[PDB]
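Below is one structure, written out as structure tokens, with a few remarks after it.
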Amino acid sequence: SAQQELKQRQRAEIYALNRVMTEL
Amino acid sequence: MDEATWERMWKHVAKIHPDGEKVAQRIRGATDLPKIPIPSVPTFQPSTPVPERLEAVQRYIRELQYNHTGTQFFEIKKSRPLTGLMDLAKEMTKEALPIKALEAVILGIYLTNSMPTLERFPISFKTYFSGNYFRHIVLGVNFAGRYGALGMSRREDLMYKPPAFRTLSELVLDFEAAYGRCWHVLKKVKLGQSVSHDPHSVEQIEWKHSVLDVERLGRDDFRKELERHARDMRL
């Protein structure tokens, strides 16, 4: 549950990063 | 992923992005980031024609997004038995993170094992641009004697192809033309054998059953060697 929360927080940041890197 | 890999990703981001650390400053710990829906793994009615199923498979692959982060999220050992690669494919659908070309090939196999009238085989390319070599791979497919492809690419015309090409030659020549439009020279084409539809198969994918030197073969022997591979697969 802390594990799932950690992975969901990471996933949201991965996709936010991916958009920035895609735009670059 | 673990603390160490996570920091490695952000350290890499700082070196390749121009603003470097300010990207990480904006994103890391941000509280109102978009929530990304977990893409729904496509499932298929028996009434749905295979080409329509392929469209849905490719749409799913695209929804995961091309991985531009600089960090690969799944390690793919190409010599692994198929059953292990299919366990990995399942993990990819559960974690739902961005992917590159080889990951999409594994996913394409995983999501079409339910289609025994569809044959799947990898097609890898080696190309040359601006003094450097590049490698790419897609999942070639064959339905009802026509050829197409599934995959993931930075370019729209280097992945998905509906299964409408009458020969394997015409499919590969379409990729070659797309590479020419992006100013790449196609150097080699490596074609695999058909992959088992059994996700518990322990055999390996044969990635490089045929290796074609485009430049040394010439137009007619290029096509002939492609026809030979297609025959090899119909066994």
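The numbering of chain A matches Swiss-Prot: 26-49, in order.
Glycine is no exception: its Cβ is also placed from the backbone N, Cα and C atoms.
As written in Swiss-Prot, here are the features:
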{"type": "MUTAGEN", "residues": "A:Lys32 to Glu", "note": "Decreased VASH1 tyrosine carboxypeptidase activity on alpha-tubulin"}
{"type": "MUTAGEN", "residues": "A:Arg34 to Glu", "note": "No effect on VASH1 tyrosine carboxypeptidase activity on alpha-tubulin"}
{"type": "MUTAGEN", "residues": "A:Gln35 to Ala", "note": "Decreased VASH1 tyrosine carboxypeptidase activity on alpha-tubulin"}
{"type": "MUTAGEN", "residues": "A:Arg36 to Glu", "note": "Decreased VASH1 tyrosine carboxypeptidase activity on alpha-tubulin"}
{"type": "MUTAGEN", "residues": "A:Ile39 to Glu", "note": "No effect on VASH1 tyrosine carboxypeptidase activity on alpha-tubulin"}
{"type": "MUTAGEN", "residues": "A:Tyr40 to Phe", "note": "No effect on VASH1 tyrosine carboxypeptidase activity on alpha-tubulin"}
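The mutagenesis positions listed here are A:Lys32, A:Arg34, A:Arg36; among them, A:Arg36 has the most other Cβ atoms within 10 Å of its own Cβ.
Contact with chain B, taken as any Cβ pair under 8 Å, is found for the mutagenesis positions A:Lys32, A:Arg36, A:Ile39, A:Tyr40 out of A:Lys32, A:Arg34, A:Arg36, A:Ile39, A:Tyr40. Neighbour density for A:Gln35 (mutagenesis position): within 10 A of its CB lie 17 other CB atoms from the protein chains shown. Note on A:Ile39 (mutagenesis position): other Cβ atoms within 10 Å of its Cβ, all shown chains, come to 25.
Contacts of A:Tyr40 (mutagenesis position) defined by a Cβ separation under 8 A and a same-chain sequence distance of 6+ are given as none.
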